[PDB]
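Have a look at the structure below before the remarks.
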Amino acid sequence: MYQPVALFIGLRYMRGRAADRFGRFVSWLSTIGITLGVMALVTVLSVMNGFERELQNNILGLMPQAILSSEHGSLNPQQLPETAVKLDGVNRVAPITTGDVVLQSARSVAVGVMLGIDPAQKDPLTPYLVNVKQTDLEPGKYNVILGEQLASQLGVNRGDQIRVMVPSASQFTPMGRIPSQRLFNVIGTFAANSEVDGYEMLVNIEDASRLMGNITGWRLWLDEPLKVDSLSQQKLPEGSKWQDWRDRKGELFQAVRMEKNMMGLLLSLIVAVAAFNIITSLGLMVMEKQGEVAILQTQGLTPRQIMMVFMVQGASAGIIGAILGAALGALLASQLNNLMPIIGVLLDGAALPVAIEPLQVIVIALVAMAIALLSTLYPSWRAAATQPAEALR
Amino acid sequence: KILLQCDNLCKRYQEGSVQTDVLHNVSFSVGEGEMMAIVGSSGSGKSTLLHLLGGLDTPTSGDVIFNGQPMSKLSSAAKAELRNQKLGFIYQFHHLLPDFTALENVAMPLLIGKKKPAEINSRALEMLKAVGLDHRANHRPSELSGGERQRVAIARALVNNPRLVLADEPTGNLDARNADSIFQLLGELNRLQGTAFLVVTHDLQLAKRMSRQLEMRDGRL
Amino acid sequence: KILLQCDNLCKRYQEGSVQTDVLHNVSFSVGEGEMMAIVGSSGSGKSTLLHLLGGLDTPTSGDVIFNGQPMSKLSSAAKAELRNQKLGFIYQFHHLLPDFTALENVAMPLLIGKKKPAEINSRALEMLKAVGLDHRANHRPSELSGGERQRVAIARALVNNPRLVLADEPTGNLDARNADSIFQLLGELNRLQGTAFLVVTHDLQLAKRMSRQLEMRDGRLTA
Amino acid sequence: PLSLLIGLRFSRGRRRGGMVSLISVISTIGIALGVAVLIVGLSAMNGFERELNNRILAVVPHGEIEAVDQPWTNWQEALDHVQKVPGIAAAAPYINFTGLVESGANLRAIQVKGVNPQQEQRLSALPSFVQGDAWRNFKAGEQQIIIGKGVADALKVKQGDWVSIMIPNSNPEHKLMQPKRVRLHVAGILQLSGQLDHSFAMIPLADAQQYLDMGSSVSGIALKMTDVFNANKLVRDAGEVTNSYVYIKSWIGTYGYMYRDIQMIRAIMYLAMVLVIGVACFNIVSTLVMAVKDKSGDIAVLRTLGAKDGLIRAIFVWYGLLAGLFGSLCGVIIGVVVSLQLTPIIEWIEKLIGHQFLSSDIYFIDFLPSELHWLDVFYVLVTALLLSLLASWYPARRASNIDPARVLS
């Protein structure tokens, strides 16, 4: 659209240079100086947003928020119908049974907690089932679903008899106090991609052997997996309590958001030191290019116009090298396992993920460009004082 | 009539940490349609004299005038308006821009004044063809010969159509065949509009120009 | 007897980005007690020939020998061992160290060869007083005159008692009084031992010499 | 005695002006801008650690043991068992009282507790945090209550009146409790750091046995943990005072905000704040390549005297160490004179902008301390010489392949 290009003088000074001269050498040292900082900085930025990618998708996207309990013990379903449970933010209800149990077999021991459901309803939290049918959950055979990682340390495959025991929620015998021993066979295993221990078993709600057949409470799901503080002190009926929430899992939702604010805002001194290499690159062109300033001072050049030549030339050197750090940052996007060979230290688990965000490019290119406009002031002022009488004719 | 009036420009500064008497009491007067060809020597301060008349340094002894505009009233930004419009500067110390092309170098004084881009390109084309260099317009001055890039610097000061062209020895860096041809290009400017040119001389190569040859050896007539 | 035998000296490189035969087949011989005075012009081939005889570069045409040791059997580190034991270099434009004093400039080859530090400072004092410069020991070479900073460079190569002193025309910024008086000092090196020296001549200063006043026009020896 | 091995390093870059000296000014203050932040920025994180264990973790207790509606009658066998347990200071009681205050249109949880005044100098620092010169008014029998600072400016409970607060106690029925008038005059006021100034009140032992309406006993026994800086093995052994069931309540649970983010910031500063020294090492490369173009004739003198090839490369190695030592020496001096008097600096620039920021509403403290330790100063001087050795390897190899036949020697 025929833009008024007034930066044509500074673009030719940084393009038409030789290779054997010493002025082209220091410009390369500066270019690879910013590229080191920007790239090593976007590598930390990629692995910090990768922790947000791994969380709330398959690690923190299957945990519940709040459960319903009572004070008199269990809950009678015929007095609390489905038309009376109306809360703010809830969308689905399901009965559930609680109680801490312990595994008492002839091989090893394990501690876990059951999860009572019905074959008519399906849980929307953990749909990852390794050939587990939600319909085949009849309580007449006393079946249970065992996790994959709990069955590996126990060494029991599907189709075997495993005895369970509960210390607390057993049969309240009027004469004594006996432990509830129930034969809960495993006919199928499942894996829910749990980096947590994950010792949850799946039982049926029709089990009149734990306590008193009634249930303990209902499930209250919520479509806000980040915070529950906006819907905590709401209207609640009589006979309901408040339980724990997302405050005890991995990283506590604190070690990523605080570290990103410390690396993005407080750690902005990388480009402040890297701007001094631009002053070295723009400070050597007043010695090998003394004659061109003498030509641009005698034919009617104002002192205001000569300040706008080295400022754009100092900003043109800050663009190249900073965009190379964004180009090398995209090179590590497809690097998942090949970038880290075996030098002994491996650190298995969820150590180094990758996540490229498009909104993190403008925040890292604006700080690397605006700090070069205020830095190029001392080489821009000392070149205007060079009169064409003592240096060159 | 009168363009520049030198009134005792004694340049007294630390020329190499010593006070020299090379530029002492220089005072002459150039006309408008006519001019002056100062015959000097190598070391008398011919290049030093044209720097003081153009407005590059201050002598702190006297003051000159330019059609009723003295240099005491001209600031640093006001001298840039005088050097760009009505002052031509021809030099001889390889004063070209090798980064730009030969077309942009002639158009460079017009690019400072920020005129219409149609009249910048057309004025540089007719000035390059006056010295016979329109076929080398889009060419770098680094690959040009010595008898070709010198004529670009001569045509670099005639695009603004000045009144006093302080030429610092334009003849001597090129051959004998093109020395006579560029004498008419300075002579045709007297016929169209009357552009004066104060040329310095130390090998007596401007002896046949006019009658006014003042021998100012070390500022002494 | 013999020190350095020249066989097929054709230094062929891009001399001014062209390939010219200015230094082609320069074959001569220096003696243990005998010296040579090569006569030529200002900067024709004397600047290149003095660089090749000390071991600064390879001509890739032939080879030179030094007391039975040729340059072809010397590596990059082994060639530096010959330029310090029995070799000297004198130049024209006062090739000294300007950031150091005149006392430490004399004992510069003594500090590289890892010698005893007691005899390093004593040898620098007797070499400074040999040219009449012991009173200007703790001084800078930059603040000296023209004929003062030249005489300290001639007493720098002969400190470690070499066998061949490659002097590249020591006549120069020094005056006419210290022009012939320095020649008897270089003559004193060959009167007590077998320290030869190669001097080149441009404006016929070294015509009063021993026997070998031959001219060399572009690698071709004449009368 | 000194050790002068090669003297061709201190008197090698001796300059008196020009273009080589212009790079050495920017290379000095360029690396000094890095070291200045690693001193005044790490002293603020080291100052946050000493303000917690000495000021915050001094008056707060560690572990409490409660019961589910049962008075702790067996306080004699629980007292004798804890006498020979390692990591104790004293045996202080701890009673709880819920509260609902409706006065002056305010809703705040007033938490009260009882601490024996005989054992108070070896558990916390009570007499050092006092306003009056005479602190001899904290005895029993006179019924003298004391309040904090957070409630005095809004609830008109300043010293001089008779503060009577309606508090709910334990009862067999679950209804609205009695509004008993507390006839306890106030005398004296404590002072905290703006965190425990609205839920901190002290009651006498002979006076607290008439407001609970349960019995002449104590419902909870507290304990003091003398082991500091970690609580891992000091909470597993303190679980047999009660029955087989446990009641976990530690100081790391309710105060999990601090003492974790302080060590996490300094852990990144051992790998991210050292990154700016590697970028600052590129200025050492740009100032060592300019000492070759002007001293090109100086190396040609040494090559004619028969110098070792490893000796010429060893000149620019020690030349880059001396250029990196002088640029890093000024960064420590500018960091000491700021971190020692940081509190007049943060109050001088805040009053010039007009409205002040960084208040105390979500944050913990309005101002910041600065503790200068001799541990982080040594970590900067190690990496300033190791990273400069990698940066000076390339000018030491570029200036070694220069032949004297090319230069006019």
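Using Swiss-Prot numbers, chain C covers 3-225, in order.
Note: Cβ is positioned from N, Cα and C throughout, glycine not excepted.
A simple way to gauge crowding: the CB of C:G42 (mutagenesis position) has 17 other CB atoms within 10 angstroms, across all the protein chains here. Under its mutagenesis annotations, Swiss-Prot gives C:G42 to D the following note: Loss of lipoprotein release when overexpressed.
According to DSSP, C:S44 (ATP binding site) is assigned to coil rather than to any helix or strand. Less than 8 angstroms from the CB of C:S44 (ATP binding site) sit C:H204, each of them six or more residues away in the same chain. Look at Swiss-Prot and you will find C:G42, C:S43, C:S44, C:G45, C:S46, C:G47, C:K48, C:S49 tagged as ATP binding site.
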So of C:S43, C:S46, C:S49, which of the binding-site residues has the fewest other Cβ atoms within 10 Å around its own Cβ?
C:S43
Using the recorded ATP site (C:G42, C:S43, C:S44, C:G45, C:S46, C:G47, C:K48, C:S49) as reference, state which further residues of the same chain have their Cβ within 8 Å of the centre of those residues' Cβ atoms, listed in sequence order.
C:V202, C:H204
Identify which of the binding-site residues C:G45, C:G47 has its Cβ surrounded by the largest number of other Cβ atoms within 10 Å, counting every protein chain shown.
C:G47
Non-local Cβ contacts of C:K48 (ATP binding site) (under 8 Å, 6 or more apart, same chain)?
C:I40, C:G42, C:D170, C:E171, C:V202, C:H204
